[PDB]
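First the structure, in the form of C-alpha coordinates, and then the observations on it.
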Amino acid sequence: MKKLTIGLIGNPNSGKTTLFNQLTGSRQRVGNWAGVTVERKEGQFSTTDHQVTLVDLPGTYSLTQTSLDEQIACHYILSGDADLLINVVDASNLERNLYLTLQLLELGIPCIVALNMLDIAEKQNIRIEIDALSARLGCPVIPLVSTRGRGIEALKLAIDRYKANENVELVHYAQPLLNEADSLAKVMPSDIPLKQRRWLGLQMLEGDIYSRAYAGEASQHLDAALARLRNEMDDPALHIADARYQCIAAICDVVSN
Ligand SMILES: Nc1nc2c(ncn2[C@@H]2O[C@H](COP(=O)(O)OP(=O)(O)CP(=O)(O)O)[C@@H](O)[C@H]2O)c(=O)[nH]1
Ligand SMILES: [Mg+2]
(Lines of atoms letter the chains of each structure in order from A and count residues from 1; the text may use other names and numbers.)
(Lines give C-alpha, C1' and ligand atoms only; values in the text may rest on other atoms or scores of the structure.)
(Ligands and ions follow the chains in the order given, each with its own letter.)
Protein backbone atom coordinates (compact mmCIF):
# COMPACT_ATOMS: atom_id res chain seq x y z
CA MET A 1 0.00 0.00 0.00
CA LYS A 2 0.89 3.69 -0.08
CA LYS A 3 2.07 4.87 3.36
CA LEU A 4 2.29 8.31 4.96
CA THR A 5 5.94 9.28 4.58
CA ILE A 6 7.33 11.42 7.44
CA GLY A 7 10.74 13.13 7.66
CA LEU A 8 12.38 13.47 11.08
CA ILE A 9 14.64 16.52 10.92
CA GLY A 10 16.49 18.47 13.61
CA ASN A 11 19.83 19.73 14.89
CA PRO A 12 22.64 17.42 16.00
CA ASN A 13 22.00 15.90 19.44
CA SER A 14 18.36 16.93 19.80
CA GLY A 15 17.13 13.47 20.82
CA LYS A 16 16.30 12.52 17.23
CA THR A 17 17.31 8.83 17.20
CA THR A 18 15.84 8.17 20.65
CA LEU A 19 12.52 9.38 19.22
CA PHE A 20 13.04 7.23 16.11
CA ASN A 21 13.44 4.08 18.22
CA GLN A 22 10.55 5.06 20.53
CA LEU A 23 8.34 5.14 17.41
CA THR A 24 9.67 2.34 15.23
CA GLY A 25 11.06 -0.07 17.82
CA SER A 26 12.43 -3.03 15.87
CA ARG A 27 10.53 -2.24 12.64
CA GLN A 28 13.42 -0.50 10.86
CA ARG A 29 15.85 -0.95 7.98
CA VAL A 30 19.36 0.47 7.55
CA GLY A 31 20.87 1.26 4.13
CA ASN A 32 22.70 4.19 2.51
CA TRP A 33 21.80 7.35 0.60
CA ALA A 34 22.49 7.36 -3.15
CA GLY A 35 26.15 7.63 -4.21
CA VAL A 36 27.34 8.37 -0.66
CA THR A 37 28.41 6.03 2.17
CA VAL A 38 26.36 8.08 4.67
CA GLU A 39 23.87 5.74 6.33
CA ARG A 40 20.14 5.98 5.67
CA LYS A 41 17.71 4.38 8.12
CA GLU A 42 13.92 4.42 8.04
CA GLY A 43 11.18 2.68 10.04
CA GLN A 44 7.52 1.75 10.49
CA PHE A 45 4.87 2.67 13.07
CA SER A 46 1.08 2.97 13.24
CA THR A 47 -1.07 5.78 14.56
CA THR A 48 -4.84 5.34 15.00
CA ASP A 49 -5.43 6.30 11.36
CA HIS A 50 -2.13 5.97 9.49
CA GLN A 51 0.53 3.42 8.62
CA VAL A 52 3.63 5.58 8.90
CA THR A 53 7.09 5.20 7.42
CA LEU A 54 9.67 7.41 9.13
CA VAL A 55 12.96 8.41 7.49
CA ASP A 56 15.62 9.34 10.08
CA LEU A 57 17.42 12.26 8.44
CA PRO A 58 20.89 13.44 9.53
CA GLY A 59 21.28 16.31 12.00
CA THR A 60 21.73 19.76 10.49
CA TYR A 61 21.80 23.34 11.83
CA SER A 62 20.42 24.88 8.63
CA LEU A 63 19.66 23.88 5.02
CA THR A 64 22.56 25.93 3.57
CA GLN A 65 32.32 24.73 3.75
CA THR A 66 29.30 22.46 4.37
CA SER A 67 28.99 18.71 5.03
CA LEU A 68 27.17 15.78 3.44
CA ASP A 69 24.73 15.52 6.38
CA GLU A 70 23.57 19.09 5.70
CA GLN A 71 23.28 18.37 1.99
CA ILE A 72 21.59 14.97 2.07
CA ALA A 73 19.12 16.58 4.50
CA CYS A 74 18.30 19.62 2.34
CA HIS A 75 17.96 17.34 -0.68
CA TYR A 76 15.37 15.11 1.00
CA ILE A 77 13.32 18.07 2.22
CA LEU A 78 13.12 19.60 -1.28
CA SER A 79 12.28 16.24 -2.94
CA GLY A 80 8.57 15.92 -2.07
CA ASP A 81 9.02 12.29 -0.91
CA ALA A 82 7.68 13.16 2.59
CA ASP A 83 4.01 14.01 3.27
CA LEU A 84 5.10 15.89 6.39
CA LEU A 85 8.05 16.43 8.74
CA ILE A 86 8.73 16.17 12.45
CA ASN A 87 11.10 18.94 13.50
CA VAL A 88 12.86 17.73 16.67
CA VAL A 89 13.84 20.82 18.69
CA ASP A 90 16.04 20.93 21.79
CA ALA A 91 14.03 23.06 24.25
CA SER A 92 17.28 23.91 26.10
CA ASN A 93 18.48 25.60 22.86
CA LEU A 94 15.35 27.09 21.24
CA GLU A 95 17.03 30.08 19.57
CA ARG A 96 19.76 27.92 18.05
CA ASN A 97 17.33 25.19 16.96
CA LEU A 98 14.62 27.49 15.54
CA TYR A 99 16.81 28.72 12.68
CA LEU A 100 16.34 25.39 10.87
CA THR A 101 12.68 25.44 11.90
CA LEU A 102 12.03 28.77 10.21
CA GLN A 103 13.63 27.57 6.99
CA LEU A 104 11.32 24.53 6.78
CA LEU A 105 8.27 26.76 7.35
CA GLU A 106 9.40 29.20 4.62
CA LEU A 107 9.36 26.21 2.24
CA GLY A 108 5.80 25.61 3.51
CA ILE A 109 6.21 21.87 4.01
CA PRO A 110 3.65 20.67 6.51
CA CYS A 111 5.35 19.87 9.81
CA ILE A 112 4.90 19.41 13.54
CA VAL A 113 7.46 20.59 16.08
CA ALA A 114 8.53 17.96 18.59
CA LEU A 115 9.78 20.14 21.45
CA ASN A 116 12.30 17.80 23.06
CA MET A 117 14.43 17.69 26.22
CA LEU A 118 12.25 19.99 28.34
CA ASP A 119 13.60 18.10 31.36
CA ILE A 120 16.99 19.68 30.52
CA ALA A 121 15.25 23.02 29.89
CA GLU A 122 13.58 22.62 33.30
CA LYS A 123 16.89 21.84 34.98
CA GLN A 124 18.39 24.87 33.22
CA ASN A 125 15.33 26.74 34.60
CA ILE A 126 13.64 27.65 31.32
CA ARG A 127 9.98 27.24 30.37
CA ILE A 128 8.45 27.51 26.88
CA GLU A 129 5.02 29.04 26.23
CA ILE A 130 4.10 26.14 23.94
CA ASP A 131 0.90 27.62 22.51
CA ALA A 132 2.55 31.00 21.96
CA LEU A 133 5.31 29.25 19.98
CA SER A 134 2.54 27.31 18.18
CA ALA A 135 0.97 30.55 16.95
CA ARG A 136 4.24 32.21 15.88
CA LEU A 137 5.45 29.26 13.78
CA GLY A 138 1.88 28.63 12.61
CA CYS A 139 2.10 24.89 13.13
CA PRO A 140 1.70 22.32 15.90
CA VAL A 141 4.11 22.21 18.85
CA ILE A 142 4.11 19.01 20.94
CA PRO A 143 6.01 18.69 24.26
CA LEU A 144 8.38 15.71 24.51
CA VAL A 145 10.89 13.88 26.66
CA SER A 146 12.09 11.31 24.05
CA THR A 147 14.12 9.32 26.61
CA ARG A 148 10.97 8.94 28.80
CA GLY A 149 8.32 8.58 26.03
CA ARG A 150 6.38 11.67 27.19
CA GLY A 151 3.89 12.94 24.61
CA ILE A 152 4.63 10.20 22.09
CA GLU A 153 0.93 9.50 22.19
CA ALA A 154 0.48 13.27 21.95
CA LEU A 155 2.81 13.29 18.93
CA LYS A 156 0.90 10.46 17.18
CA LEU A 157 -2.34 12.42 17.75
CA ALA A 158 -0.79 15.44 15.99
CA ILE A 159 0.18 13.19 13.05
CA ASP A 160 -3.44 12.14 12.42
CA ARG A 161 -4.34 15.86 12.32
CA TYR A 162 -1.60 16.81 9.81
CA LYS A 163 -2.73 20.00 8.09
CA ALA A 164 -1.24 22.79 5.96
CA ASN A 165 0.75 25.21 8.11
CA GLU A 166 -1.08 28.40 8.97
CA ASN A 167 0.29 30.86 6.42
CA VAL A 168 1.44 33.18 9.19
CA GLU A 169 4.16 35.79 8.70
CA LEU A 170 7.55 34.74 10.05
CA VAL A 171 10.68 36.68 9.01
CA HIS A 172 10.13 40.23 7.69
CA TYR A 173 12.58 40.80 4.80
CA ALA A 174 13.22 44.28 3.39
CA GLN A 175 10.95 45.12 0.45
CA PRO A 176 13.62 44.94 -2.27
CA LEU A 177 14.83 41.50 -1.14
CA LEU A 178 11.32 40.07 -1.60
CA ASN A 179 10.93 41.79 -4.99
CA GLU A 180 14.18 40.24 -6.21
CA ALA A 181 13.48 36.87 -4.56
CA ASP A 182 10.09 36.85 -6.29
CA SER A 183 11.67 38.15 -9.52
CA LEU A 184 14.02 35.16 -9.71
CA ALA A 185 11.18 32.85 -8.64
CA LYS A 186 9.24 33.88 -11.77
CA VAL A 187 11.75 32.39 -14.25
CA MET A 188 12.23 29.09 -12.37
CA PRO A 189 10.42 25.85 -13.36
CA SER A 190 6.64 26.29 -12.99
CA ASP A 191 6.10 22.83 -11.42
CA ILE A 192 7.96 23.77 -8.20
CA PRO A 193 5.57 25.31 -5.64
CA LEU A 194 5.56 29.12 -5.67
CA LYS A 195 6.46 29.37 -1.97
CA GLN A 196 9.57 27.23 -2.59
CA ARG A 197 10.58 29.38 -5.56
CA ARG A 198 10.42 32.46 -3.30
CA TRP A 199 12.61 30.61 -0.77
CA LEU A 200 15.03 29.39 -3.45
CA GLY A 201 15.21 33.01 -4.61
CA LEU A 202 16.21 34.33 -1.18
CA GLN A 203 18.84 31.62 -0.64
CA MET A 204 20.36 32.36 -4.06
CA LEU A 205 20.42 36.06 -3.18
CA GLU A 206 22.05 35.29 0.20
CA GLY A 207 24.73 33.19 -1.52
CA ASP A 208 23.72 29.51 -1.46
CA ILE A 209 25.55 27.83 -4.33
CA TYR A 210 23.61 24.54 -4.21
CA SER A 211 20.14 26.13 -4.44
CA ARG A 212 21.02 27.41 -7.95
CA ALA A 213 20.67 23.81 -9.20
CA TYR A 214 16.90 23.88 -8.56
CA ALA A 215 16.51 27.45 -9.86
CA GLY A 216 16.78 26.48 -13.56
CA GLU A 217 17.24 29.56 -15.76
CA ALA A 218 17.03 31.87 -12.71
CA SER A 219 20.69 31.07 -11.94
CA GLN A 220 21.61 33.38 -14.82
CA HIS A 221 19.77 36.48 -13.60
CA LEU A 222 21.47 36.29 -10.16
CA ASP A 223 24.21 38.75 -11.17
CA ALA A 224 21.63 41.31 -12.34
CA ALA A 225 19.68 40.94 -9.09
CA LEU A 226 22.69 41.22 -6.79
CA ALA A 227 24.07 44.23 -8.70
CA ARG A 228 20.75 46.04 -8.28
CA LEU A 229 20.54 45.29 -4.55
CA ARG A 230 24.08 46.63 -3.91
CA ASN A 231 22.95 50.11 -4.97
CA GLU A 232 19.81 50.01 -2.84
CA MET A 233 21.50 48.49 0.22
CA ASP A 234 24.78 47.55 2.01
CA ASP A 235 25.59 43.79 2.10
CA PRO A 236 22.15 42.39 1.04
CA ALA A 237 23.62 38.98 1.90
CA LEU A 238 24.00 40.04 5.55
CA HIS A 239 20.59 41.78 5.76
CA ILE A 240 18.86 38.44 5.02
CA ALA A 241 20.46 36.71 8.00
CA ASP A 242 19.73 39.67 10.31
CA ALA A 243 16.00 39.48 9.49
CA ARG A 244 15.96 35.81 10.50
CA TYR A 245 17.79 36.18 13.83
CA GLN A 246 15.67 39.28 14.63
CA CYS A 247 12.57 37.15 14.13
CA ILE A 248 13.80 34.20 16.20
CA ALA A 249 15.09 36.56 18.90
CA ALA A 250 11.75 38.40 19.06
CA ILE A 251 9.87 35.07 19.25
CA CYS A 252 12.17 33.57 21.87
CA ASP A 253 11.84 36.59 24.18
CA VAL A 254 8.07 35.96 24.30
CA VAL A 255 8.08 32.14 24.21
CA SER A 256 11.04 31.36 26.53
CA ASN A 257 11.52 32.72 30.07
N1 LIG B 1 18.70 14.15 29.47
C2 LIG B 1 17.85 13.99 28.42
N3 LIG B 1 18.37 13.42 27.31
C4 LIG B 1 17.62 13.21 26.21
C5 LIG B 1 16.20 13.59 26.18
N6 LIG B 1 15.76 13.24 24.95
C7 LIG B 1 16.81 12.70 24.26
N8 LIG B 1 17.92 12.68 25.04
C9 LIG B 1 19.32 12.22 24.85
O10 LIG B 1 20.08 12.97 23.91
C11 LIG B 1 21.19 12.16 23.54
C12 LIG B 1 21.39 12.42 22.05
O13 LIG B 1 21.24 11.23 21.30
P14 LIG B 1 20.12 11.03 20.17
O15 LIG B 1 18.78 10.82 20.83
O16 LIG B 1 20.65 9.94 19.28
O17 LIG B 1 20.10 12.43 19.37
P18 LIG B 1 20.56 12.51 17.83
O19 LIG B 1 19.93 13.74 17.24
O20 LIG B 1 20.19 11.22 17.15
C21 LIG B 1 22.36 12.73 17.75
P22 LIG B 1 22.96 12.66 16.04
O23 LIG B 1 22.19 13.71 15.26
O24 LIG B 1 24.44 12.93 16.13
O25 LIG B 1 22.68 11.23 15.62
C26 LIG B 1 20.84 10.71 23.91
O27 LIG B 1 21.78 10.13 24.82
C28 LIG B 1 19.47 10.74 24.56
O29 LIG B 1 19.49 10.02 25.80
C30 LIG B 1 15.70 14.21 27.45
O31 LIG B 1 14.51 14.58 27.55
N32 LIG B 1 16.56 14.37 28.48
MG1 LIG C 1 20.96 10.19 15.30
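Residues displayed in chain A correspond, in order, to Swiss-Prot positions 1-64, 69-261.
Every residue gets a Cβ built from N, Cα and C, even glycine.
Look at Swiss-Prot and you will find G10, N11, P12, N13, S14, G15, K16, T17 tagged as GTP 1 binding site, backed by experimental evidence. Taking the Cβ of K16 (GTP 1 binding site) as reference, residues of its chain lying under 8 Å away and at least six apart in sequence are, in sequence order, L8, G10, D56, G59, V92. Annotation note: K16 (GTP 1 binding site) sits in a helical segment as assigned by DSSP.
For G35 (GTP 2 binding site), no same-chain residue that is 6 or more apart in sequence has a Cβ closer than 8 Å to its Cβ. If you look up Swiss-Prot, you'll see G35, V36, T37, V38, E39 marked as GTP 2 binding site.
Long-range Cβ proximity for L57 (GTP 3 binding site), meaning a same-chain Cβ under 8 A and a gap of 6 or more residues, is found for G7, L8, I9, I76, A77, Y80, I81. Sequence annotations record features per position, and here Swiss-Prot assigns GTP 3 binding site to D56, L57, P58, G59.
Mapped onto three states, the DSSP output places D94 (mutagenesis position) in strand. Cβ neighbour count for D94 (mutagenesis position) (all protein chains, 10 Å cutoff from its Cβ): 21. While the structure shown retains the original residue, Swiss-Prot records the mutagenesis experiment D94 to N with this note: No effect.
Following the DSSP three-state reduction, the secondary structure of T151 (mutagenesis position) is coil. On its own chain, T151 (mutagenesis position) has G15, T18, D123 as residues at least 6 apart in sequence with a Cβ closer than 8 Å to its own Cβ. Positions annotated as GTP binding site by Swiss-Prot, on the basis of experimental evidence: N120, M121, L122, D123, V149, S150, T151.
One mutagenesis experiment catalogued in Swiss-Prot, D123 to N, is accompanied by this note: Loss of guanine nucleotide-binding specificity and Fe(2+) uptake. DSSP classifies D123 (mutagenesis position) as helix under the three-state reduction.
According to Swiss-Prot, the mutagenesis experiment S150 to A carries the annotation: Dramatically reduced GDP release-rate, 5-fold increase in affinity for GDP, in construct of residues 1-270. GTP hydrolysis rate 1.5-fold higher than wild-type. With a 10 A radius on its CB, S150 (mutagenesis position) counts 24 other CB atoms from all the protein chains.
Among the mutagenesis results in Swiss-Prot, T151 to A has the note: GTP hydrolysis rate 4-fold slower than wild-type, releases GDP very quickly. The residue drawn here is the original one.
Under its mutagenesis entries, Swiss-Prot includes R152 to A with the note: GTP hydrolysis rate 1.3-fold slower than wild-type. A simple way to gauge crowding: the CB of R152 (mutagenesis position) has 11 other CB atoms within 10 angstroms, across all the protein chains here.
Cβ neighbours of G153 (mutagenesis position) (same chain, under 8 Å, six or more residues apart in sequence): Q22. For the mutagenesis of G153 to A, Swiss-Prot gives this note: GTP hydrolysis rate 1.8-fold slower than wild-type. The structure shown keeps the original residue.
Counting Cβ atoms from all protein chains shown, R154 (mutagenesis position) has 16 others lying within 10 Å of its own Cβ. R154 to A appears in Swiss-Prot as a mutagenesis experiment; the accompanying note says: Dramatically reduced GDP release-rate, in construct of residues 1-270. GTP hydrolysis rate 2.7-fold slower than wild-type.
With respect to ligand 1, the recorded positions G35, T37, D56, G59, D94, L122 contribute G59 as residues with a C-beta closer than 6 angstroms to one of its atoms, given in sequence order. As a whole number, the greatest separation of Cα atoms within the GTP-binding residue list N120, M121, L122, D123, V149, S150, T151 is 11 Å.
Checking the recorded positions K16, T17, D94, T151 against ligand 2, the ones with a C-beta less than 6 Å from an atom of that molecule are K16, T17. The binding-site residues in question are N11, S14, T17, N120, and the one with the fewest Cβ neighbours inside 10 Å is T17. For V36 (GTP 2 binding site), applying a Cβ distance below 8 Å and a minimum sequence separation of six or more within one chain yields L72, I76.
The Cβ centroid of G10, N11, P12, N13, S14, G15, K16, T17 marks the GTP 1 site; residues of that chain outside this set whose Cβ lies within 8 Å of it are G59, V92, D94, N120, given in sequence order.
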